[PDB]
Amino acid sequence: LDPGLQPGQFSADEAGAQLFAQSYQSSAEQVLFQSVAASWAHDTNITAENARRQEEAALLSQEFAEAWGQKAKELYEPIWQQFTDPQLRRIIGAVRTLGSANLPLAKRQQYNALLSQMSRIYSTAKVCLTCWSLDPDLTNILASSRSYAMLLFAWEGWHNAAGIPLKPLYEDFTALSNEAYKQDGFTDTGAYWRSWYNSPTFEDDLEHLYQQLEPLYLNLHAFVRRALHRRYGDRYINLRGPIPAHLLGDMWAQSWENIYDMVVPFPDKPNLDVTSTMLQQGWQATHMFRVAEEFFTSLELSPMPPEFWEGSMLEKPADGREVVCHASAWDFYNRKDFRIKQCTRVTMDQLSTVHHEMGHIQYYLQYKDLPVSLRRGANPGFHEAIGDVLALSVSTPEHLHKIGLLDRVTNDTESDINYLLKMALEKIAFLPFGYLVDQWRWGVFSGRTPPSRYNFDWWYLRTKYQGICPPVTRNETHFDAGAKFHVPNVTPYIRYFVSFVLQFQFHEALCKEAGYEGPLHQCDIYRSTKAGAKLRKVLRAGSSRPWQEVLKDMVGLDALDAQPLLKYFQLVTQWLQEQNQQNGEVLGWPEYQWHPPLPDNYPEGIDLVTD
Ligand SMILES: *[C@@H]1O[C@H](CO[C@@H]2O[C@@H](C)[C@@H](O)[C@@H](O)[C@@H]2O)[C@@H](O[C@@H]2O[C@H](CO)[C@@H](O[C@@H]3O[C@H](CO)[C@@H](O)[C@H](O)[C@@H]3O)[C@H](O)[C@H]2NC(C)=O)[C@H](O)[C@H]1NC(C)=O
Ligand SMILES: *[C@@H]1O[C@H](CO)[C@@H](O[C@@H]2O[C@H](CO)[C@@H](O)[C@H](O)[C@H]2NC(C)=O)[C@H](O)[C@H]1NC(C)=O
Ligand SMILES: *[C@@H]1O[C@H](CO[C@@H]2O[C@@H](C)[C@@H](O)[C@@H](O)[C@@H]2O)[C@@H](O)[C@H](O)[C@H]1NC(C)=O
Ligand SMILES: CC(C)[C@H](N)C(=O)O
Ligand SMILES: [Ca+2]
Ligand SMILES: [Cl-]
Ligand SMILES: [Zn+2]
């Protein structure tokens, strides 16, 4: 470690710890910057050389964390918890958490290599018929094909190509990650991930939320399954069974807005998918980002700085090198550089993604002058929620009309049901997936799910929560969890479940603060400077204060609460219940063992339905 980056001498008291923290920050910004820069250079240009450079940068970061972590313990271990400044307590608590820096050098190098190789495998996997990439090709097929066989080929091809080679690396990764966090006092890595929520009752509280939400999912599931039955027939859809996992608009069946045009309740009403209008009007990635930015500035939040526009990767490179296309938002920790890396396509769901990623950037801009250790969301769910809150306003037919994307305007009960159904496809269908992914990982990290049950337990959870089944047979050579970005890229998932609840709590509070008095699902906070100021208060706090108190200030309650989500959806929750009863549906999938058969001459003759 460079001399300038090494911890010096500080007194073993609170006053010294304050000086230690100031000195830590100064060097940490440099070390984080070089690491983030190196990761950027890799993710925007995946090469063995750029992986090597990123790995070298990670080792420097691990040296840094060890030096400053060991100094924090040497000086402050018996006393930091009784310090009177609560921000300082959080800074010291973060600095003394070493993570992968607890591993000796040889294991740090193994750990860092595993992360690179897992990232490379996921983001360069292809399905050959002429080979399809996940983004744009397989993504577009899953969203827009209504050919059972084409969808199947894409689903099976992707899961086999991405998942199979990840399995050995993922086992090795899990062991090293646990070894690392055990030395910070956690029984496994999952316990460390959960500790960010500072709640002894986290798992129970999530489970109690899920119980309130599940009836909404069950009704939405049955209604969609009926539509799929009438399209694909009794051979491929069991009205009392799980839905084939490839038919719901998305590679992971994680949200279903892409099959809205197959299930729309009232097809005589305005077309709420504005993608074709975006395309007719000549929208491009940059316009999508500029429109998102202008929503933020309407709330008196910050525009994107010149560094964002000059440095970001807003379209898939045509040159046409390998990249991590999975949308992400980047803080370089120098208070100047902030970037989005997205292979942006011109669709309505992508416009929401742009808002999602820009919400991350807005958080970074607002807390950039906090101590480095407090430049995080109040919890990780807060970070995920911000952009989604704005996107809820943007999605309203009234807002879409304001920005020239929805010509017809209407306020009748059928149009409301259509809108709420579209939003339920996007939000309610996600809830089980958002909840199950880290249930799977937590069991893997605890040892409850060994490698010999990776896939058995994944599909157990996939069926249990989502009521879906694989549309081809799977066995333990397959590693289908690995075919989802966040698994090989080691990004926790429970944040997204937390976010999908929290965002309705936020939306309700900002709508109230805007002085809006109509139905919650027709609120638009656009141009509300008061809404803006209430949200800014949250963003500026970073992780300086307990999330329960930040939430209480914002919404009047100190806990996650499903009621705002239930209130938003009430009309379609009722309508779906009625529809399913009239149709005599069974709610759930009591034929839990059911899987669809293969199509007749699959996969030969896929050439007849491709190009
Ligand atoms: C779409 O239409 C609905 C319904 O409008 C109502 O019913 C129609 C048939 C007409 O008779 C309307 O004149 C009538 O309001 C609108 O929702 C309704 O908005 C009003 C006005 O904000 C709401 O009234 C408020 O409710 C709050 C909460 O209790 C009170 O504190 C306020 O003082 C005020 O009474 C009303 O509750 C709400 N109705 C329902 C059923 O939710 C909606 O605004 C409109 N949307 C658009 C985009 O035009
Ligand atoms: C993608 O990364 C590679 C490194 O793997 C970059 O290759 C370097 O390119 C510069 C500029 O032309 C050359 O002067 C170097 O000699 C190259 N280095 C190596 C190690 O081969 C490449 O430029 C990157 N591409 C982009 C668009 O950034
Ligand atoms: C696991 O499955 C592998 C490939 O899948 C199989 O091939 C398709 C075409 C169908 O026959 C399907 O029913 C099968 O699952 C097999 O090559 C392999 O033998 C299986 N692995 C183990 C360890 O048994
Ligand atoms: C929240 C969810 C949509 C997440 N961004 C994902 O792509 O998996
Ligand atoms: Ca989608
Ligand atoms: Cl998380
Ligand atoms: Zn996010």
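Chain A uses Swiss-Prot numbers throughout; the residues present, in order, are 30-158, 164-645.
Technique stated in the header: X-ray crystallography, 1.8 Å.
For all residues, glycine too, the Cβ spot is worked out from N, Cα and C.
Summarising the annotation, Swiss-Prot assigns chloride 1 binding site to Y231, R529 and lists experimental evidence as the type of evidence. In the three-state DSSP scheme, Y231 (chloride 1 binding site) falls into the coil class. The Cβ neighbour count for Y231 (chloride 1 binding site), using a 10 Å radius over every protein chain in view, is 21.
Summarising the annotation, Swiss-Prot assigns Zn(2+) 1 binding site to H390, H394, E418. Contacts of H394 (Zn(2+) 1 binding site) defined by a Cβ separation under 8 A and a same-chain sequence distance of 6+ are given as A363, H417, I420, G421, in order along the sequence.
Around the Cβ of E391 (mutagenesis position), the same chain contributes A361, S362, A363, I374, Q376, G421, each under 8 angstroms and 6 or more positions distant in sequence. A mutagenesis experiment is reported in Swiss-Prot for this position, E391 to D, and the note states: Abolished peptidase activity, leading to increased levels of amyloid-beta; when associated with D-989.
Here Swiss-Prot flags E391 as active site, proton acceptor 1. When secondary structure is read from DSSP and collapsed to three states, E391 (mutagenesis position) falls in the helix class.
Experimental mutagenesis at this site is recorded by Swiss-Prot as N445 to D, annotated: In Ndom123456 mutant; abolished dipeptidyl carboxypeptidase activity; when associated with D-318 and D-445. In Ndom1234569 mutant; does not affect dipeptidyl carboxypeptidase activity; when associated with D-318. Neighbour list (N445 (mutagenesis position), Cβ cut-off 8 Å, at least 6 residues apart, same chain): empty. When secondary structure is read from DSSP and collapsed to three states, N445 (mutagenesis position) falls in the coil class.
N509 (mutagenesis position) falls outside any helix or strand according to DSSP and counts as coil. The annotation that Swiss-Prot gives for the mutagenesis experiment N509 to D reads: In Ndom123456 mutant; abolished dipeptidyl carboxypeptidase activity; when associated with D-318 and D-445.
Positions annotated as active site, proton donor 1 by Swiss-Prot: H520. Cβ neighbours of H520 (active site, proton donor 1) (same chain, under 8 Å, six or more residues apart in sequence): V471, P526, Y527.
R529 (mutagenesis position) has a Cβ environment of 24 other Cβ atoms inside 10 Å. Under its mutagenesis entries, Swiss-Prot includes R529 to Q with the note: Abolished dependence to chloride, leading to reduced peptidyl dipeptidase activity.
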Reduced DSSP assignment, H520 (active site, proton donor 1):
coil
Going by Cα-Cα distance, pick out whichever of the recorded positions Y231, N509, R529 is nearest to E418 (Zn(2+) 1 binding site).
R529
Which whole-number value in Å describes the separation of the CA atoms of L158 and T164, between which 5 residues are not modelled?
6
Under a threshold of 6 Å between Cβ and any atom of ligand 3, which of the recorded positions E391, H394, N509 are retained?
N509
Whole-number Å only: compute the distance from the Cα of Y231 (chloride 1 binding site) to the Cα of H390 (Zn(2+) 1 binding site).
21
Using the Cβ center of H390, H394, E418 as the Zn(2+) 1 site position, which other residues in that chain lie within 8 Å, going by their Cβ?
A363, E391, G393, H417, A419, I420, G421, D422, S533
How far is it from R529 (mutagenesis position) to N509 (mutagenesis position), counting Cα to Cα, in Å?
29
Cβ-Cβ neighbours of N509 (mutagenesis position) (radius 10 Å):
7
